[PDB]
There are 6 protein chains.
Amino acid sequence: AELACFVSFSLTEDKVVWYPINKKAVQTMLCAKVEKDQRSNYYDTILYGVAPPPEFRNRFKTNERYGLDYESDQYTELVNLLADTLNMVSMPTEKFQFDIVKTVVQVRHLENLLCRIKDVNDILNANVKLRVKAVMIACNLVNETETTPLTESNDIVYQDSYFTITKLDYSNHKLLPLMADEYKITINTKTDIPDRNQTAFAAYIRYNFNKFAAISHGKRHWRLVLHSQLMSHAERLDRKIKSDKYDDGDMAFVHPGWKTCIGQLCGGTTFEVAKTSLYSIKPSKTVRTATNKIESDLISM
Amino acid sequence: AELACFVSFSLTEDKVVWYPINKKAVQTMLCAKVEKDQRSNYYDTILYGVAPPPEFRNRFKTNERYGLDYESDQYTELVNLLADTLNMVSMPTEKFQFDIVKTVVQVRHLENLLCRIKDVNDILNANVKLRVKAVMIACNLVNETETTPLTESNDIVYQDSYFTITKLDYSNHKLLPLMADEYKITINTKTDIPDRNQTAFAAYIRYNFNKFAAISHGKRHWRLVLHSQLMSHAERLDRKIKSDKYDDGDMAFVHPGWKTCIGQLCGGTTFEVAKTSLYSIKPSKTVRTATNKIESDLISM
Amino acid sequence: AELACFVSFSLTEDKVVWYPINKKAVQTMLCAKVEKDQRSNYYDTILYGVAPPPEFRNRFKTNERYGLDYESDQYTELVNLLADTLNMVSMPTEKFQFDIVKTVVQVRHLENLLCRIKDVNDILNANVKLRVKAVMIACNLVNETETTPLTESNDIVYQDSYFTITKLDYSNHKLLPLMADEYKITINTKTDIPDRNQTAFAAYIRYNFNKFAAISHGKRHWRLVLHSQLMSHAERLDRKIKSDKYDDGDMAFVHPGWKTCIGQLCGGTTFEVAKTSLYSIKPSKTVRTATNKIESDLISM
Amino acid sequence: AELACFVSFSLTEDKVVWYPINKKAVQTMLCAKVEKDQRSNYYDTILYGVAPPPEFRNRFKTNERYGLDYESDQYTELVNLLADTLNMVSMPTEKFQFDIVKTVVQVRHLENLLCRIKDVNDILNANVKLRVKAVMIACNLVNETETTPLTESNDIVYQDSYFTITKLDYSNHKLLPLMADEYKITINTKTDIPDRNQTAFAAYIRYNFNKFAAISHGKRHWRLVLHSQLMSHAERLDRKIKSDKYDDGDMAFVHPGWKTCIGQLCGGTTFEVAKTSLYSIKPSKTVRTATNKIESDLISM
Amino acid sequence: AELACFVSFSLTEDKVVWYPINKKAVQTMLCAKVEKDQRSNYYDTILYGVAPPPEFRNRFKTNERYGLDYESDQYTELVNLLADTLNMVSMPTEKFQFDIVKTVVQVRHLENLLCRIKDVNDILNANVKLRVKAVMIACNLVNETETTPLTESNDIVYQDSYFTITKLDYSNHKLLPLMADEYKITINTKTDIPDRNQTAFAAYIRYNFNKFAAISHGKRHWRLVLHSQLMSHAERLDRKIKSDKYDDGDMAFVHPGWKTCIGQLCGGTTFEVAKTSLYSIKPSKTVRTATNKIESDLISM
Amino acid sequence: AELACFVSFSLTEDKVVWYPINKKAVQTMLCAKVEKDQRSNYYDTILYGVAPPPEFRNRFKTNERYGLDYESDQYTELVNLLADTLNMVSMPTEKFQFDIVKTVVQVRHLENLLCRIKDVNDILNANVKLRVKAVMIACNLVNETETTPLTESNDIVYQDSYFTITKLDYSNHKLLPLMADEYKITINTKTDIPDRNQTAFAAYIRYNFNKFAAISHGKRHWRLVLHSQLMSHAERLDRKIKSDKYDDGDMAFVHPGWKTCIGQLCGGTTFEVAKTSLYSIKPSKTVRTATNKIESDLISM
């Protein structure tokens, strides 16, 4: 969804002031009758304040469409987290550009952050500055590495000196519910990670998550997805690339088929030709031996 | 626990008559003062009927002892299932042997049968003959092979035309809670299983249960156990091979290490020497190739 | 209360027929205006059946009087238990004596039998013959000895082969709540009890119920009472010895002081003179030695 | 458990600042992969702050082990009570020594203090200074007499001018649950207690708690334990003494067997030789007569 | 309401068969479009059976009309009581008169009978013959005198050997709620009532219901009404005396004013002239003296 | 109960400071062992602060005695209301006298005040000064007229220019529960009340509360009690008077028997001679005519 689906703004003062948008205004908007040449503008509900411009009605859920469950208590949380965060970022009006509210944000990412921000023990619960960093990242408003302290989810399922694996369960998200077994791999810091540890981690990943492939969409973090899903994620990373008119990190645990397939795409190869490599490359034997090692060590010891 | 921890009997009739043992009875005999010369006899509680021989109090849970949670509503259930069942078998008084009462029963297995039985959708809900057979097997009172219709669990996680995988989750049992992470493979029919299917299944579990090894305690059914447990089950089967004073079914999917290690024990080799082939033997390549193929076909389809 | 506070009767049939008395009936006769010449007759409520003779209203609880909480769901229970029971006895009309209706009943004892009876694990739940006997005893309509199968309470706190100790807790009764801290000792069989066991038990209660004294109101069952109550029970038994116009069972465990004090009263000595031997007589040394031995064996075993 | 299982610290400022440790950090720690030469150090969860060093993982409960129910709301209470208390004690960094966090504290003691501290009527609920004294005592961080105002439990079951008996019920403790009938005897103040009162108290104790023995582990307070437990407590006071490479108070109520047994231990005697005295010494006749006095006075009066 | 608002009938059998009318039926005929020529016929709902003649819709409650709350669970009750009842009367088809269906029923009276009937302690709970009589009286289908066993209410507030006072509380009815503060006096038997008792009772109600006046609508039962209502009931009885195109029972306790006022109306005097003797006539002095005596005896006893 | 049962005090500062007493301290006190010559002193619980002196244990409820339900949340309310109120009254230490805590207060009165003080709409809910006046009156600590603004209860059931009738229902008091139909008559102010209004009120009272007698215990307020209770209240006003080693107000509505009876008592007459007048005096005919007037006016109008 576009940032405009969650917040509206004012340029009266010297610093752009943002405001939350409530479930009633969105409701009134969706039913109201608006002239076409006026659908790009935030709609005034009169009784409930400003609402997203009609142009984006397609992002909200109806009795027939799939979209943001704007009626969810979660929507109110997200809407406030955003307004707060943006006002705090305090951007100068003189440089404000309307097309910013058209920035597409990562709604499921943000929702998980709420759970982290709301969690008493989670560092983000008290680190106002980190929270702002996590949120700007999630809003695709800034280019920064999603290192562990900032990762969207905190359900930790693995952690060593260098990496951290979090479970991304959307099943219960009350905003954009979704079923998909997914895990996220983030680096604890930007320190160089010796092949020693990379290899080990790669062997761990292959044993404990053998049905998943660790891939990267370019940034400095990786997702674990079911083999039955590479094909799709690949397609998606195809349209994206065909819209830039890429740094996996060389990490030893990155799925070889993906690594090669994407390689080809970034070089002009058509998807219908490169999709083949996803299942065509065999894992390195350095990792397969490292994998069998973990197994027999568990059996024998 | 011994069958005598759940049922008492009468021999006045033509066939043996079994009776349920209640929690008050048990509570009473655990506090009663019984002379040594009587510890092995069923105990008369006077107010609550017959309790189990004091010789078995070890078996029950105490404020500081792990045992049957006979205070549980699940104990009443099992207790009645056993009586009802035994009564049907209608074993002849004349041929009755008090020793039967000392038969160690598979408590957690029975606890699962209880769930299958109270399940209206399960065949054991209405089919009595099968119910009696499933329970007798669970009680170690019959040699019959545990085919699929008689397995201890409903939780079907996989089923092709020959095999069925069911989840053994003891973590939530009210009688004897347990954490072990296991599944059970049972054939649907005592019919000869084609090699093509044996191998397909072998490949199926390699990819879907890579952390496990399918073993056999000698019968024609299998348990998927964690590699970090393979030893234990190996030792148990050994101590069992000790008291002498094994039909692997020779199924393609049985863990190779186990296959031979248990072969070495049956020939006379000491555990100290055979425990090695458990983690030192590799699966066939026909199987590896078959499992990589699953991953591949799963990546593109 | 008199049996007539719970049941009315009919003599039209061959055997006497008893009927339950309900709370509305009672409520009605307590407010009705009855001429003196009628106070001793069962009262016809017209709308709610037959209420108890107004001559007994004392017996019921009022906004400012302690009595049977006939408004209780427990009154209905007892009322029906008594009717059902009496009906079974099938006493012959011709030999019926209205006086039976004036028999003082052991209300708290019956209240406990109710608990034993609704207990599915208790023998009185299904065994009717025993139930009738237990209730008749509780109603003072039979001479029978209160053996263990017939005691008023389930709460078994101790049981060796000859005796059984049950807890008498009136504190939670709905009919006639009471705080007295008592237990009851009953023999399991009218068989001769060896001296070795008598003494063992004597030592057993000295260490396990040191604050109590096992007494007897003459029958073959005993009540463990607080030393700070020994007098009271001593006086009661005295006032009872007055209305003349006692089988201690001579059990080794009966409180010595009581043993003789009650001996002195039966010979003719005035309470003023015998009430002394209650706290002035020591237990045997065979018993003291036996009780110190319990403590000792308990310290090291 | 070692203090490190509940709090972490910082030496940045001039006074050591302590911080609570939450159930998530402990959780992440228990699963995380840590290099051996790093298990002595507090572990950084990144998302949940600092956790106890892996070296002490053995103190936390798992799905298979018995330990601190760190997931309990009680753990959060204890963790905060500790941090607060320690920061308040305000210790100078210049003198800080790491090995302090290795101090083993009395977890059940502390838990009872929470109930006292949380109790509106309990003086500790408002006496910040006493609370700090109770807590330092419980943490084995200071040597001070556990006089009544500071005793771990406030369930008072006896009290006269000089002594106070509190019930220690662990049955419901949500941290380290435990079944054990125990009572504690603490002096109201350090005043000398005339033999007159000691004798009396000794007689009271022997009557109202005859199944218990009043013992002391050296300090100036006493525990009441079941005779069936002396043997154990003795063993424990043996290892302790055999680790000092003792002032009961001479109190008249101290169990003679214990007094003598411990005497011997402090003199080199082996436990297997001294354990004998626990059940070998008879109570003084001054106390046995004082005891029989209470009894007959209750009967007669 | 007319009997036809609760039951429909069939004449195919030997005796008339009655059927219950349900709320959906009613809901349906209230919304259905019926031609004038049909309003007086039972309405066929097709989906929910037979509804009442539309000629009576006035009688039911609407979002803005006071009527039978047929949506109530109490309507189902009454509806079935009436059918069951009528069926027992087994009135002969040949002699059936559709007019019976137009009989105005005593809805609030029946609502009370329902309570008496579902009361297990009430005689109408099991005694069917009496039940049928009580209901027929309530339905104005029989001349029988409303003696005590048949009164509409259980709530017994007084009862001597001849009379019974029951509380008529409509305030909580689900059918036709009402506030009127009334009680009902009914004789327990049609036997001659001695003057001594008549007068005692007269004095009894003067002191216990001084705000009321016991009146009679002609039958042999009485209603205690508020003096501030005496007129109303006086007018009603008058309008009744109009449609001509009264057995006071001559009971000593009947309100004198009423006694004569109703006498004057039966002779031919206009209400305008008789309504006076209602508040202008004094009670006997034998009664005043008798009532002061109650107060007195009540002050000292 | 004596004020000491609710609050303790300190004379350290210049103004007496009072403190509440909690249910735990009272509990500890009731069980603690205190020397006789020390029962007049407030008892120190050490763990729960100061408690009432043992001398007054008889005022607290046990498992066998009737008294202050000190365990009730109401006790905590009363205890605080008192402490606050007394500290606010701020009495000088120099004039403090111990025997003040021995002042017997009106517990039920105070409890009703709590309900008034806790009531949002009740003026006392915000009028700190009135509350203090109501409370001092209730505590028998000051001599002031209980005019309406201060009357213990606010359940108003009648009110005209001069008087106010409140219902005193103790049935639900959670401190000293009590069943007794009682009403209170208080004057709205000290203005003289013309015979005109007195007469009227007297006639109203006799009609709407005919079973009650309006009496006075001397002060300037009156209670309405059942005739069946005059006798008692009289006895009580007898002992009181026989302990003074009286101004009803001449109010027309005061019960004549009471007026005369008390008259005699204040003149030496023995109670056993004066109790006679309670039922011997007839009401004035001025009030009986005024009474019949209200009745026929209600009938006629």
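Per Swiss-Prot, chain A residues shown: 2-246, 254-309, in order.
A Cβ is built for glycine as well, from the same backbone N, Cα and C atoms used for every other residue.
According to DSSP, A:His222 (mutagenesis position) is assigned to a strand segment. Counting only residues at least six positions away in the same chain, the Cβ atoms of A:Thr146, A:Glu147, A:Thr148, A:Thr152, A:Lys185, A:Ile186, A:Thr187, A:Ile188 sit under 8 Å from the Cβ of A:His222 (mutagenesis position). Under the heading active site, for NTPase and RTPase activities, Swiss-Prot lists A:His222.
Counting every protein chain shown, 17 other Cβ atoms lie within 10 Å of the Cβ of A:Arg224 (ATP binding site). The ATP binding site annotation in Swiss-Prot covers A:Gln107, A:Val108, A:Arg109, A:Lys185, A:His218, A:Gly219, A:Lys220, A:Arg224, and the record cites sequence analysis as its basis.
Annotation of the published mutagenesis A:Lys185 to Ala in Swiss-Prot: Loss of NTPase activity and dsRNA synthesis. No effect on octamerization; the original residue is retained in the structure shown. Within 10 Å of the C-beta of A:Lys185 (mutagenesis position) there are 23 other C-beta atoms, taking all protein chains into account.
In Swiss-Prot, a mutagenesis experiment is listed as A:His222 to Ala, annotated with the note Loss of NTPase activity and dsRNA synthesis. No effect on octamerization.
As a whole number, the greatest separation of Cα atoms within the ATP-binding residue list A:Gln107, A:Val108, A:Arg109, A:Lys185, A:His218, A:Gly219, A:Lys220, A:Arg224 is 20 Å.
Under 8 Å, Cβ to Cβ, and six or more positions away along its own chain, A:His218 (ATP binding site) finds A:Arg224, A:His234, A:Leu238, A:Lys241.
Listed binding-site residues: A:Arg109, A:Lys220; maximum Cβ neighbour count within 10 Å falls on A:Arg109.
Its Cβ placed at the centre, A:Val108 (ATP binding site) has 22 other Cβ atoms within 10 Å. The Cβ of A:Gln107 (ATP binding site) lies under 8 Å from the Cβ of A:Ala139, A:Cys140, A:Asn141, A:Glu153, each of these being in the same chain and 6 or more residues away along the sequence. For the recorded site, A:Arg109 (ATP binding site), the DSSP three-state label reads helix.
The 10 Å shell around the Cβ of A:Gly219 (ATP binding site) contains 15 further Cβ atoms across the protein chains shown.
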